Each structure stands twice: as structure tokens, then as C-alpha cells.
2 protein chains.
Amino acid sequence: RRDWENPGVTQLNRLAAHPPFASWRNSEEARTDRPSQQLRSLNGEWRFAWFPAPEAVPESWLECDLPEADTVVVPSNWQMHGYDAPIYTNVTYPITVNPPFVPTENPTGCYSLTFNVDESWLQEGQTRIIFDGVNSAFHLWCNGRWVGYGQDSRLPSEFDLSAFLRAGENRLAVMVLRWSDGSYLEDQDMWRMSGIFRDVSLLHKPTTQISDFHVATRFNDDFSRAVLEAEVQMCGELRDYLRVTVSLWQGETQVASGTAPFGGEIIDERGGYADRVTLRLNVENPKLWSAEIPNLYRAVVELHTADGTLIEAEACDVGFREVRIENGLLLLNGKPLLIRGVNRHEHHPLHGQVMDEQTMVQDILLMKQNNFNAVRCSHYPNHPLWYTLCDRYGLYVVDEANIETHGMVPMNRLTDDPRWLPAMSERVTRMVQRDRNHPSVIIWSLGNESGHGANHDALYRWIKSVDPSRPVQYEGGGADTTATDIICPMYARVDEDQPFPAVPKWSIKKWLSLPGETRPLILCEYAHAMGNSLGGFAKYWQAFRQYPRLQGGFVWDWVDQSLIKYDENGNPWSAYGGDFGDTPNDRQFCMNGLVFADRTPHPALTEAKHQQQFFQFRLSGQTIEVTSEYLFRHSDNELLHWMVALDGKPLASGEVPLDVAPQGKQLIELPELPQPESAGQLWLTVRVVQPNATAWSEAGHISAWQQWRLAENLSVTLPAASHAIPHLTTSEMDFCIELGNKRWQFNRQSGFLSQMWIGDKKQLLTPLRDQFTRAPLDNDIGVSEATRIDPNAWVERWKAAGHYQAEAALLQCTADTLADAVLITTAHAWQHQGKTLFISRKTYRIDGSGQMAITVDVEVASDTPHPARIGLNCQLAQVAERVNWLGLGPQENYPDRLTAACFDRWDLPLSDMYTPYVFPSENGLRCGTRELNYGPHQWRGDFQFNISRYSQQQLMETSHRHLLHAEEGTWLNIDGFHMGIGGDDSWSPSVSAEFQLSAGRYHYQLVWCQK
Amino acid sequence: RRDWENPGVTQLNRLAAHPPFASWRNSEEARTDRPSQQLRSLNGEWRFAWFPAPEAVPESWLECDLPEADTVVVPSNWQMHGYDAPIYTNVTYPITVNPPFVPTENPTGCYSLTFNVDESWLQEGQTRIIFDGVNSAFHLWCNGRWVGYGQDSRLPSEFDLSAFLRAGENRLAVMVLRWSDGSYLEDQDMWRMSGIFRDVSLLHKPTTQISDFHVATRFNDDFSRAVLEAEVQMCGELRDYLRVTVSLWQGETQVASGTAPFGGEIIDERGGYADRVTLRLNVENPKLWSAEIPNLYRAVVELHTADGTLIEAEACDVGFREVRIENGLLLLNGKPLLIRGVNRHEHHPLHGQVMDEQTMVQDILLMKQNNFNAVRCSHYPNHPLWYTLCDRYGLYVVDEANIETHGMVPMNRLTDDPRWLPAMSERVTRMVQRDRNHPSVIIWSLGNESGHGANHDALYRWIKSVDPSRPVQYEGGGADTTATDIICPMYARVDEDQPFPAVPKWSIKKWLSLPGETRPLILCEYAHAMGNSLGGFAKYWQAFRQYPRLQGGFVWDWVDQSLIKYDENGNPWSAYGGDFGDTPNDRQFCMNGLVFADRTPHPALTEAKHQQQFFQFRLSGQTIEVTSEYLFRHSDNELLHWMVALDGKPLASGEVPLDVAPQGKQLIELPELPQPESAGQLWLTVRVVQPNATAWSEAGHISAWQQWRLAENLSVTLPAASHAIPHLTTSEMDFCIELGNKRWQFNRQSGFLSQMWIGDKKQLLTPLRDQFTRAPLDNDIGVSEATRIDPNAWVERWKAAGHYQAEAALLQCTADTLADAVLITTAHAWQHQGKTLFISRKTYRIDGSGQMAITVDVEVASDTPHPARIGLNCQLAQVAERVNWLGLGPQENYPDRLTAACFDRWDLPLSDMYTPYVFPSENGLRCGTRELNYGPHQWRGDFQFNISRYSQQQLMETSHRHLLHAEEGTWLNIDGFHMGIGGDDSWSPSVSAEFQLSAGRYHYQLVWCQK
């Protein structure tokens, strides 16, 4: 019997799912969550062996471990230890598509462990083992005797060893298989790893047990009186003297309690459950749970005798909140939620999908500090400690069943087949039974991207029938089917319609106005942050804040899924798909997160933080209108810090405390702002600073900022008459301008600024030319390979039009000396296969004061695709440690993503100017720059600049950031106009028409001088 | 691996369910449903062996059959061959309640068969075997090699033997198990039998096959244009030249056709089913299917090449009808249905649950001739030929999944457990996939009486999702849950409320008026016809006809489930529970049907026929208002036959043809009715006679009748003065009255009529006394045993009050001779433990003409339970072949069930006076009797009489009808007043207060004379 090639069998001798168990023998130990000696952790040093097929495993392994077997740690994935190559794939399966059969060459991992068992465990009670996660299917042996079989990978597998364990030395043999019939429901977008990647533990229970416990909460309209209903189940013998006490505690103070003998209310015609008891606990003025104030209660259930002797005590964390939908609005505690969620994948920086507490808490801190209040357990149930930490820290959780069939044709091939209904039934109902007692879990989910079948909606309202206290959503079928209470499309744009056949992704504003539609809309996946991405986030959040039924969304995703490889010298470097020999693979589509693998924040995280602030600001005259977006908390740990700056120079500042009601409005009256007579721009910047340190933030954390533009003083002064006039010399091939120490050189053959001389030091390695092309971004490439070309991609449109191949042709190049200047006129044209794409006419004015002025006027054809850039390109010959610029910053920004950047004077090292994207592309651009200083050079005007040690060409050719090499000198690209980056999705052109360089005629001015 | 003790496994290597297959290789053979040579029937002589446990089976049986094995026929149940004792139980399980474990002593039946296979079947294509039904679980071997495992009992099990069959002699080994984990879902109310009780067949298909075909019909509001949507699936290789033609035929004429190459519409984001094709056939003016006019079409699907070479053709019967619910009304073809259904169990008269075509057609004929238009496949899917015959003859079918958990505590113990969801999922979805193409199937059902769990409603709207064309109902949970579209209670009374805790059975009129209720009400089980039962059917059908949302119900049930046993001399006799040594057992609760085991109609079937007529009559003056209840047919095969009778003597008669529109109204004007001057009553009787013979009725069949009461002539004449006066002689202990040839004798010690003499012949064996007690009926006993007493039962109330034990005490007995009479006065009292229950005072008047008059005046206490009878008891000494009576008849009737009986002069043999109920009770009563003639005796007055050869006492003591012995002479019980029998249920007092003898004082007169 090949049980891994049969969907009809998913378990053998497996115990039922339940909330998580510790088997305390003392109520005080259960109350404070001290560790229980009845619960042993089997994580540690295990014996591992690898085989290319399950049939290749010798039967001598069942008796004793092989001498050739190595020793690994548990939990771990054997792919990271060299036994196999991990495969990543987005859509196509890593195996042949022939369900339910897997290929014969099935990688097999044989785990072995020897240990000791106390004799008190064998004398009484039941001893069970828990496998929190095994990818994918496994067979279990105890002392050479077969125990059971498991199939699910993200839910615990429990087996009984009471009749199998022996006193003294005991050996457990586990045969893990990489592929199984359940792997056809595991087509999620991650590195396809395998092994025992979660905790293994032993649990001991008495003869009469606590089988399961359900916790539910019921409120009134004012949320001042709450009823705590506790359903209690037992396994074992039925005696009259067994009693149950459910006690609620806040800190060390008991709130409510109740004792009832076993026996339930009459449900049907001849009685009810005799092994189930009901407890109704009354709480007066409870502290409601929320993402802002995570108020928690400790409920300790205990199974004891009428004399008071305790048999077993179980505890859980209880949060008093309700999630319900009326009038098409998702309400939590009576208030409409605004979800600031983000998709999260279990990806350890070093251990693959082996998840620990440290990285969990670091993730929660980084998410809460960046104004995220929700998380989507995508696309699988998570490690149960994650939900506990979400209770402790206050994050909303969307629990999702581990179901994805993205590789069938069509999408609903398996999900409409009734033969696969038992598999997804045991994959949904067990997770519902496990994580139903967590108040952080507020929305259930059936899975991601599996089409619409009858089994899906059947499970959806099975969850509605069993757990009515939580809404449940589903994507597949067009996000408008009967299997969802919340409209949840993938990457639906704010305004532009994309009508695909039979699954149309309408714009969310138009979607909510569809005939007969009433459900609220929360995006399960939107704003693809793949590399240099996340443009138009401001449009999404303006739509969310304007519309009452637009309740936010989940950004895909949090962390890049990149694995660490080593070079010939042992230096680590992040790797993506195809770097391990796996074929096929979607090449870098595993890096879509807002942070790196080592939890280093991307520049997009700052924009995501700014667009999700809980405080909104409006400047009217001299008053500031502060609007709070908090739903349940009062502003008690915030103060408003304003500052008025004239061109980066501070003039006035101060601190005002904040007192705003939840969803309230407060007026701040600023003192008399200073009125300067000097030229410049007055910028008013306000910040909300938290003085005290919370459980997720440190003292001085900034949560919101906003900056405006005050009264301006335009410069009407005139430069002084320079006593020295520039000397112009005409050569047969060259134009040279002298000012004494300063010398410029223009090449008449190329028509560009050839060289510049300060004393005897040359300043440029390549001549100052134009640049209408950037390194292609991840959103810019799309899903196009070298083998398969996508004509809709921007980069393919540019290289088909010859933007990357056009050669500059010199049309005119004249020089003439003026009264207090030397004037240079040039005019070029870029032609590809006889078609003129761009025409630029420059005017270099060399003043006697030393400043040299560049006026660029560019004509762009529109039949060719719109250029990504209109600007200048040069390579400086001097490498400076510090770079000064006055403008938006200090982080990387773009024309569609600049709302988070602040206009000020910024000083940064040159290494911080280049952000280290794993796939090299256009990066480091800073918009709204009025002045730029680098070494002895100063640039003034209105431009977008980026500065690095790497040329654009090297960023195009090189595919790994570790293969990039610093070039001689310093590369600089000053751009008068830049095209937005998009970010709605990474497979279609997502750049809005307002951010495309499509005017046709462009003009910008530059001033070059030495400071 | 014990697969029969595991709910997680229900099948191994079992093919998917589908509509029924024949694998024709010619479209003409498929069109007319000729037998296909590709489909072989394996029914015949099989080798059988019995074992007390599966572990006791030797492994030599896998190679060759045992020499000690006997030879039985297939399909058959081994319980009927003496290998085991069949167990019947209503509620309690036949095994211990410990799911999913069955007892170790598991009866096992090993079936073996040797046969030959043509070599053409092995060279190409796939050969599969079909097991239409095996009770309960079985393991299959082919040529000593294990093939698969099955668990379901009422759905086909299909396995592949293409890699297992060999040329020449082949042996199939089947090991059937009586109990399995699936048997916990088989707690239906039948004799728990076991074996291969349905057909076994071999089917051969090509390499490229027709996997499944869905047929759906869509109409407009006027039902004049219909769209035929055919979904076609394939298994095998995908080639471009495969084409599908769906052809619709009416008789030999083609109606519509369509040819399309394989490939479906785009359903999801990257395409649709490439192995599925869609055909839309347009039909102009289709003939709609209904229970009245079963118009059928033959749809032949064929899989052929583009050149026209046919590979495989499959055919099915298609009926153009729609079932839908709007405004709380169940509509078929736009008209509100009035269901006249009846519950039916697969119970063969001789072979248990081995069902053949002959008894199926006989059942359909008997049901249609008795005005039944629907059947409930209770509580399991049926043999697929039954649905085909329901299409052919026109019966509505309510298909029910084989699920019942009546033995758990509580009822929803398993159905709310998610671990059992795969089992009932494969038990529901497979039956949906199998019987979805039958137009007779109009309502789906989840099962019967299993409480309310989440899995139930999950499957309910799984059926809604997969098959929206049919409503689906469910009982459990109080018949008001979210798992049903039709309110379907068990045995809910018309008016009286029975509020059980948490599952209340409200009266249907009050139920429909509940707040927030909108669904229509169709009783899934009502009017328990257990033995002498079915009282108050007129009230039920008056409620059905008066209320628009009361759409009828299903009578439980059709046929008694009684097994044939043999006595010491070999005479067959029907037996009930406990007669085979089975313990426990509900003693005769398996006989609830309207017909006997041999399809002999009960007297209740006549009442069920009369209350379900499609023609309603109303007499106003001299006109007759005929109202048709047909929804789609015109009255073209009916004529109205009226007859006017004066005290059984016909005066005028004639025939009028009927011309009534469907749900129409017609006026019949009767000629001048005769006006007699003679005393008597004028009764007008009308009958609807079908002149032509339909497919279900013979020429002259009567479908409806109704009889009224016309003008009366009261008798004012006086008897002539008798010349002879009766002589009265007074003795010390006796009163003797002489009239010459006639002599009467009254015993002064007992106070009763001692003897009567005609010439020298004695006429009575026991003296004429009172009788206030009847033999207890099945509804009267209830659920009370000798071990367990139910104080609410009528018989227990009577025997606790001493009604069966009261002794008559003589109070007064006086005699006096009148001028032309001799007057006898007596007065008695029945006392039990010092409490007087009944007091009767009679007045015997002996006239000189020969008639003797009896006037009875009875005082009844009301603190004692109301008596079942107030009348006279005597045993005649003469046995007459013929009995004449003028009154209601000729069938058995009762005070609550007399609407079907007709007032006329009836002549019947004495053997037809006693109906042969298997459990003896009160039977043969005829109400409304004005004159009764038996031998030389004549009784006149107003009384209810029954006459038999068996005393009431013998009917009480004897429990089997075959143990009854004819007593000497003839027993006669004349009753002035009789108590109704009830019939709403057989476990609670169902007698209405208007049919209970509760007035307190009763009077009736009798006239005894010799004709």
C-alpha cells in the first residue's frame, strides 16, 4: 500500500486535533504559564539518513540506525544540509502533473532518535507524541513497530505510544517523504523544502483526560457586560465525582469562576452529551482586546474531584473581542476596522522554514514599529507560538488553510472533484479546531488561489457553522463567489480595469459599486513590493481612507525568501531561484518583501510606514488639525514636535503634547512663525514622538510625520560683475575654456563635455552625455525571460525600439564668447535603424564667476515607448566619503513613491546611497533635489539624482549583488525627469499614466560650480 | 490494518461514481436500450463459505475454494440461508456502542466465483467490475491478488481488473464482513441483513472513455423553449480528432443534435477543462415530464472521430422538468405540487432485500392505482432500475443518502465530529453523482434522523452548489435548521402541540406561522400505518388541501418488513422481531406498511386512496361540482358514473363523461332524481371510471368516489297487532319466554340472556353480556413491554384501572308480562377493587311479532380511562358461509377512518370479515351499520359490528396470526359506540378527543329478530 499516492488516506491512527496542550498538574503553574514537566521537548540531536527512494531504505534501519548515517539537529530541513537541492517555483509544479501519483524517484529522509522514558509515565495514563510539522508525508515506527502515517505538513500530527513505549531505551524511526498526494495541495509560492521543520514533543496525560475546550465570548451593544461560554470535553471513564472549574484571572486577581458537574443540556430527542459540560462566566466591565490595547485574560480549566483533588489543569489566553459584519462593514467591538496588514512567510534567515521565538518577536517588533496592525498567515497554518505572540503584542491574524492548487489545468480541477474533499476537509477542520481559541485570529481563510469548487464553499460555511464568531474569506473564483464574506482580490488596482475572461479583476472602487454587491472589500494581496517597487501606495491608502467599505489590505509580502550560498572563499551571499541547480524556477520571484532576509528594512518600508499612520494632519492657515485613526485608545503616549526650516536651516521648533480621542479631532495653534527676508523656502515639519517605551517600541519612537510648504521668498538679487572673463580657444577638434585654475574641454567630434580640470586634476573619466535609459527594474522586466519574450513589458518595448542601442549623432556644435561668458551650443539626435527617437539641444553657459549653466531641451517621439529617464550621465574621477544633498530624503524615493521622504539637508555616507537589492537595478534615486554636493563639486537646480560606485550598464548585466564590483571613480546620473516605478503587480505594466514620461518636450536647467 | 474499524478509510483503489454505464458500440443499440454485449451479468451460482470471524478464514481460500463450502445464488443474503440469524432493531444498535470499533466476533461471508473472459477484452481497453451493493464492507481478490476494499452498502463499488484479469479461467474472491465502521451510519429501521444483496457485473470500456455525463435543462417562464446543457467528461488520451454528438430523440424522431470538439470555456485565470466539452441543444415546444404525463426523451451521447467512426456511445432518459422554490412554494413546471408520497423500503417478499424488476413494477402499479404520485427512497439510495421505472411510470422520487446515527448519545455525536466527515461525504457525493440524471429524482436528502451537525448542512449545500436544479431537505435537528429548504417533520400532528425539549414537533398549521419561517412544509414521515392504524388521515388531507404551503407528505410506510418462517409441518408463516433468536429487538415494529409482505392490500390502503383523489366533488342542490387536482393533464380518460340508492336498492343510474381542465371546475346537472314514498334513506354515489387501460391501470379502474345523503322518508307506520302474546314463566333461577317455535332464556343469577331456542337448536354458546374492552391495537400498546411499562399507553391505563379484570355484579333483574309483550329489566355494575367503573341498565322487550328489542343505557366514570368500546358480546352457535350487512363498507372501517367506506348493501364471505393482521388485535369492525344478517338472525338499529371465528380474548393472548385457532361457533361483538384508533404515531396516544368515548352517559337500541 502506497499511502502517499492515495488521496483517500490522509492519516492512520492519528489523534484528533485540539487547542494546544501542556498537561499541568497544578493550577498555579497553569495560571502563569510555567513550563510543565509532563511536556517534554524532543528537539535536539537526531540521526539522519538520506535515500533516493523509499524502496531503497533497508529494513535493518527499523532495528538500529545505519553506521553511515549522519547526525543533524531537529527541527531542520535536510535541503540546507546538502542532501538535496531546494526547488522554488511560483506556479508550475516541481514534479510531473499526474495526480495523485508522485514520481518514483522520491527523496526520502530517515530520522532516528534514541531516548529514555520515566517509568512513572508508563504505569498510568496515556503518552502521546506531537509532530508540529513534517514536510510532507511520514511513516512512524516505535521500537521497530509501525505506529501510524501522516500527510499534512503545517498542522500537528499526534500519535499514541502508550502500548508501544517500553521502560529504558526507546527508539523512534521516522521515514519522511518529499512528495506525496497531499503535495498537490501545497503549490504555495515558497522554496519547496522538506524535512521535520517544526518541533517534536512528548506529552503525558492521565487516564481520564480533558479532550478539548472551546472558549467563546458574548457581549451586548455597549460592551459593558460579557458572558464567557466554555465548552469542555473529556476522554476516558465517566464518573459522578469529576468536576470542572473554569477560572478567569486578570494578572493575579480572579475575575470570575464556575463549577459544574459533567453533563450537558438536552440537544436532541433522547438526551445530550454526558461527557461535555458548559460553564457560563459573567464578567462585569471587561477589558476589550484589540491591536492597540492587547488586553488579555488567563482562563484556567481544571478537571478535579468533588473533594478538590486536581487531576489535570489546562490554560489558555482569552481576549474579549467580537468580529462581525453588518451593513457591509467589518466591525471589531462595534468599530469599523482599517486593516494595515502584510503577508508573511515563515522564512528563517539561516534555517529556511525552521521558525524560532527570537525571529518571531523581531518580526512583530519591526511590523508594529512600521504601523502594521494585521498579519495574514499565508498560505498555511503557522507555528502555534506565533498566535500566542500575536495575542501578547496585539496583531490581527488571518488564519489560512494550507491549500493551493495553482498547478492544475484548470484551477478548480481538484477542488471541484469530490474525491479530494476528505483531504481538504482534514486540512481545514483540524486547523479550525486548533486555532479557534486565539483572539488574534479574527478571519478564517480556506487557502489561496485554488479556483472555485463546491468543496471550497462547503468548507467555508462549515467554518461558519462551527465558528460563527469569526468571518471567513476566500479568494479563488474571482473573489466574488459565495465562498467569502469579504471581497478579497489579488492586486486589484485602484482605478484601472483589467477584465480577464471569467475571472475579472475590477478596480476596487468600481467593484464595490457592482449591482447586488454588499460585502466589504479587504485586499488579501496588493502592492507587490518586489525589489524596487511599491509605487502608488499613496493612491491605495487614499482610496482606503476615503471609502468606508474599503477596509485596507495586506501587502505581499513581509520578508524576501532568499537562501544563503557560499563562494569559493566562503563569503556568504543571498541566492534566488535557479542558483541550486533546480529546473524549472521563477528566477528571483521569491524576493517580494519589505525587508531583507536578515530583516534589514527596504526603502519601501518607510513609505509603507508613512501611508499607514494612525494620525492625520491638515494645515489650515497657522493651525494644525490632528486626526486620530485609533479606534479604542486615547492619545496618552504621544506628543507633537513641530519645526520650521528655511532651506534646511532650522529657525523655530517646539513640543506640544497630544490629547486626541479615538477617531477624534484636535486643534494645535502654532506660535508666531518667523518671517525671513532671505531667499528660500519655508517647510513646516511635524512629528509624533512617543516619550515612553512600550512593549514594541523604544523611548523616542516616531509614529507619524507630515510636512508642508509655507510662504516663500523668491530670489531677485543679481550676481556681482566678475572681473575675469573666460578665455575661449578654438582648436581643429576641441573647444577649451580657461578661467585660470578652472578649465573646461568640449569634444567637437562627440559634441559633449570632454573633460574638466581643477589645477592639474582631471574630474571625469567618461564625457558628460545624455541618458534616456535606466537599469530595468523587477516590475519593469515582468515575467519575460530570454527564452520567452513578453512584448507588454517595458524593457522589451525599449530594447525592441532600440532605447538601449541608440547611438548619439552630432547635429550642431557651435561656440562663441560673450561679454561676461562663453556660450556653448550643441544639438544631438538618437537614431535606431533610421528612426530618430530623442533630440536634445543643450546650451552651456560658462560664467566668469565660475558657475557653468546647463539648459537641456529634449524632444521625445511618442510612437516609441515612453523613456524611463530624461537626464545626464557622467562618471566623476573622485571618490568622496560623504555626499551632501538638500531635498527629499534621506531614504530612496521615486516619482510615484515620495510621500515619505522629507525635504531637508541630509548628510550620508556614499555606501548608504546604494541600497543592496539582490537583483541589481535602478536604485538610490532621490527626488526633489535642489542642491547636491559631492567632493569639490556642487550642482543646483531641480533634478532627480542617484550616485553610486556602479555603472548602469553593470547593473543591467550583473544578476547577483555579490558579483557587482566597484568601478573606478564615481558614477552620477542627474535626471531632470524620471518615470515612476509602479508596483501594483510584477507581471503587467503597473506604471500609471501620470507618472509616465509622455509629454513630448522636456526642459530642465542645471548649475555646475565648485564650492 | 483493520480497515473496517477505521472511519478514515472508506475505499481502496475504487473508481469514481458516475451515472449508469452500458458501453454501447452502436448508437442505434444505445437509442432503444437494447442490451450491450460489453456489459456482462455475473449474477448466478456462486461458492459461499461462512466464518465466525475474519481471522478464522484460512489463507488457502485465496488460492482455491474450500471443499466444505456450499453453493448459493447471487444476489442473496446469507441470513436467509441459515448461516446466521437476522437482527431487527429500531433504535438501539445490534452491536456494542463503541465507535469506530466493531466486536471481534464478526460474521464473515466468503464468496467465490470462477468464470471465463474473452480474449478480446484483455487485448484493448479497460475492464471493470461493479458491485451494486454489498452489506457491509468487503475485500476483493482477483486470481489470488488483492484488488481493493469497499465500505458503502447501498452505492455501487467499482474496481479495475485490467492488470489483474488473465485469459482463461479466472477466480474472484470476496470476503464480506457483517459489521464495519460504516455500520455506525447504518442505523436505519430494517432487518439488519448482510451479504451481496445486489447485482454484480463486468463492464468493458475502450482505452479512451466517456468518463461522466451531466444533463441539465433550462426553461423560460412559459416552458415553450428549452435549452439542453450536456456536460461531457473523458478519461484517456487527448487527441484532436475526438468529437462528441449529443442527440435527442422522441420515439424514433430526432429532435435536436450537436457536435463539438473537445475543450471547454475558460473558467479560471489560465484556461479551462481540456477534457470536458459542452453541448447546448435547443428544443422547441418540449413535452414536459410529470407524474401525470411521464413524457421522456432519449439522449444518446457518443464519442467518435472526425471521420465518423464511433468509439463508444452512452445513453440516458431525459425528462424536461424543473423543480424550484419561490415564495415558500415548491413549484414543478410552474405549478404548486401536492405530494401524495409514501415511504418505501426494499423488502422482497421472499428474498429479504434482494430486489428484482417484477416486484418493482408490481409496487409501482399498486402505488399508482391507489393515488400515490411520489416515493421516498428511505433511508438509502435504491437499485438504479427503480429510478428508471419511476421515469417510465411517472413517480416523484426523493433520493436519500444512506446515513442514520440513531444509536449514539446524543444524536449529533458523529455528525458534528469532523473525523467522520469523509465517510458521509463519500456517502452523499457519490449518490449525487450517480442519480443526478434522473428526472424522477426531484428532491435530494441527506439521510434520516441523525441530529444536526455541521457536516450535515455542509453536505446539504454541497448538493446545492453542485446540483442547484433540485431542492434538498433534511430532518435532523428539529426540521427547522439551516440544512433544509423544505420543513419536514416526523409525525407532526395537525392541531395538537407536542413540545419536546430542544426538538419540538409543533403542529404543522402552527409551524408554518412561526416567526421568520418561510419554507414550505412536506412531511417526510406521517400517519404511522402500523397494523390497525391510519386514523385521522382525513384531517391531514383536509389540512393539506386547505393550506397552500402544506404540500402533502409521505406515509410511513409502504410494505411490512416481515420474514417467512416455517413450522414443524412446513407451512410458511410471517414472523417479526425476536422470532429468530435475536436480542435485542423491537417486537413487531417492522410491520408499518399499507400492504402485506406478499403485496396484499390492507384496509387502510383504501382510505389512503380515497383521501388522495385527484377529483373533488361538491353537491349543491341537484348539481355536482367536479374539481380536478391534476396540474398538467386534461380529463380525457375519465367518466362520471352516478347512482341513487334507497337503502341499498338501486333506483336510478347513468354515465356522464368528464371534461375538466387541470385545476379546473365543471358542473354536472343530474336528471330528475326519483322521489319515493317508501321509508328509507336516499344515498347518491358517484364514481370516476377510467374506460381505457393505461400503462398502470386496467380498463374500468376507479380513481375517485364520493357519496352524499339525499332526502329521507321517516317511517311512521305501525306494526300489526300480533294475535299471539309471549308466555312468561317464572322459575326459582330462570326466566323463560315462549312464543311457540321461539324460546328465550334469561339467567337470574347472572342477569344476562342465557340462551335462545329455534325449534330444538341452541343459538348461543356464551350468554349475551356487555363488552367495554377490545383487543389492544398496535397504536394502543405503544412502546410498552412486560419488562418496561409505559403508563401513558391506553392498554396500560385500562389494565391499571381493571377494565380487562372488572367483574359484572347483578343489581336488579325483574320480569313482567305486558299486554302484547314480555318486558325484562336488568341493571349491572362493573367493579374493580371496590371502584365502580361502568353501570348498564338494559330493557329487553319481547314482542308478539317475534322481534325482541334491546335498549342499553350505560353510565361510565371519567376518572377511569375512557373505554375503547360500549357494546354487546355474544358467541353464536351457528357458522354461516355468508354474512349480509347494510351500511358502510365493504372494507374495514373505524370511527376515525370511515371516509372511504360506502353505505350500501354488502354481501361477503365470513373469511373476508377477518383481516389477517400478523399481530392479532381488534379488526373487522364495520361502522354505520343499519341492518345485519347472519344465518337465521337479523339485527337492526344503529351500531358498529365485527364478526369472526376468534374471540377477543384469544386475540389478546395470541401474538402470531398463524397460532390463532378458529373457535366453535361464531363470535359477534355489536357496539353502540366505539373509540377511534388513532395513527399519528405508534409510541404516544394518538386518539383525538373527538373520537374518545368520554360523554359519560351512552344509549343505543337494538332489534333482534329471525328473518
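We number chain B the same way Swiss-Prot does; the residues here are 14-1024, in that order.
This entry, so its header tells us, was determined using electron microscopy, 3.3 Å.
Using N, Cα and C of the backbone, Cβ positions are placed for all residues, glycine too.
Database features, via Swiss-Prot:
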BINDING   B:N103, B:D202, B:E462, B:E538, B:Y539, B:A540, B:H541, B:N605, B:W1000  substrate binding site
MUTAGEN   B:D202 to F  Obliterates all binding and catalysis
MUTAGEN   B:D202 to E or N  Causes a significant decrease in binding affinity in the absence of monovalent cations or in the presence of potassium ions, but only a moderate decrease in the presence of sodium ions
MUTAGEN   B:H358 to D, F, L or N  Less stable to heat than wild-type. Causes significant destabilizations of the first transition state
MUTAGEN   B:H392 to E, F or K  Essentially inactive unless very rapid purification. Causes very large destabilizations of the transition state
BINDING   B:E417, B:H419, B:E462  Mg(2+) 1 binding site
MUTAGEN   B:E462 to H  Slowly inactivates galactosidase activity by reducing the binding of magnesium. It increases binding specificity
ACT_SITE  B:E462  active site, proton donor
MUTAGEN   B:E538 to Q  10000-fold decrease in the beta-galactosidase activity
MUTAGEN   B:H541 to E, F or N  Poorly reactive with galactosyl substrates. Less stable to heat than wild-type
BINDING   B:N598  Mg(2+) 2 binding site
MUTAGEN   B:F602 to A  Decreases the stability of the loop 794-804
MUTAGEN   B:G795 to A  It forces the apoenzyme to adopt the closed rather than the open conformation. Reduces the binding affinity
MUTAGEN   B:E798 to D or Q  Small increase of the catalytic efficiency, when the sodium concentration increases
MUTAGEN   B:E798 to A or L  The catalytic efficiency is not increased, when the sodium concentration increases
MUTAGEN   B:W1000 to F, G, L or T  Decreases affinity for substrate
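Feature map: annotations from Swiss-Prot on the structure.
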{"residue": "B:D202", "record": "mutagenesis position", "CB count, 10 Å": "22"}
{"residue": "B:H392", "record": "mutagenesis position", "CB count, 10 Å": "25"}
{"residue": "B:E462", "record": "mutagenesis position", "CB count, 10 Å": "21"}
{"residue": "B:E538", "record": "mutagenesis position", "CB count, 10 Å": "23"}
{"residue": "B:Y539", "record": "substrate binding site", "CB count, 10 Å": "25"}
{"residue": "B:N598", "record": "Mg(2+) 2 binding site", "CB count, 10 Å": "20"}
{"residue": "B:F602", "record": "mutagenesis position", "CB count, 10 Å": "21"}
{"residue": "B:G795", "record": "mutagenesis position", "CB count, 10 Å": "21"}
{"residue": "B:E798", "record": "mutagenesis position", "CB count, 10 Å": "11"}
{"residue": "B:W1000", "record": "mutagenesis position", "CB count, 10 Å": "18"}
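Looking at B:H541 (mutagenesis position) and B:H392 (mutagenesis position), their Cα atoms lie 16 Å from each other.
Binding-site extent for substrate: residues B:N103, B:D202, B:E462, B:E538, B:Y539, B:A540, B:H541, B:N605, B:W1000, maximum pairwise Cα distance 18 Å (rounded to the nearest whole number). Between the CA atoms of B:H392 (mutagenesis position) and B:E417 (Mg(2+) 1 binding site) there is a gap of 8 Å. Straight-line distance linking the Cα atoms of B:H358 (mutagenesis position) and B:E417 (Mg(2+) 1 binding site), rounded to a whole number, equals 15 Å. For B:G795 (mutagenesis position) paired with B:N103 (substrate binding site), the C-alpha to C-alpha distance reads 14 Å.
Mapped onto three states, the DSSP output places B:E417 (Mg(2+) 1 binding site) in strand. Long-range Cβ neighbours of B:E417 (Mg(2+) 1 binding site) (same chain, at least 6 residues apart, Cβ-Cβ under 8 Å): B:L198, B:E199, B:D200, B:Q201, B:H392, B:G460, B:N461, B:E462, B:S463. In sequence order, B:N103 are the recorded positions from B:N103, B:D202, B:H419, B:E798 with a C-alpha within 10 Å of the C-alpha of the residue listed as 'Mg(2+) 2 binding site'. Around B:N103 (substrate binding site), the C-beta neighbours below 8 angstroms that are at least 6 residues distant in the chain are B:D202, B:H419, B:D599, B:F602. Distance between Cα atoms for B:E798 (mutagenesis position) and B:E538 (mutagenesis position): 25 Å, as a whole number. Taking the centre of the Cβ atoms of B:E417, B:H419, B:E462 as the Mg(2+) 1 site, the nearby residues of that chain (Cβ within 8 Å, site residues left out) are B:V104, B:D200, B:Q201, B:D202, B:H392, B:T418, B:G420, B:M424, B:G460, B:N461, B:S463, B:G489. A 10 Å cutoff on Cβ-Cβ distances gives B:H541 (mutagenesis position) a total of 24 other Cβ atoms nearby, all chains included. Between the CA atoms of B:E538 (mutagenesis position) and B:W1000 (mutagenesis position) there is a gap of 14 Å, rounded to the nearest whole number.
Each residue contributes its Cα atom, and for B:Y539 (substrate binding site) and B:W1000 (mutagenesis position) these two points are 13 Å apart. Of all Cβ atoms in the shown protein chains, 22 besides its own fall within 10 Å of the Cβ of B:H358 (mutagenesis position). Within 10 Å of the Cβ of B:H419 (Mg(2+) 1 binding site) there are 20 other Cβ atoms, across all protein chains. According to DSSP, B:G795 (mutagenesis position) sits in a coil region rather than a helix or strand.
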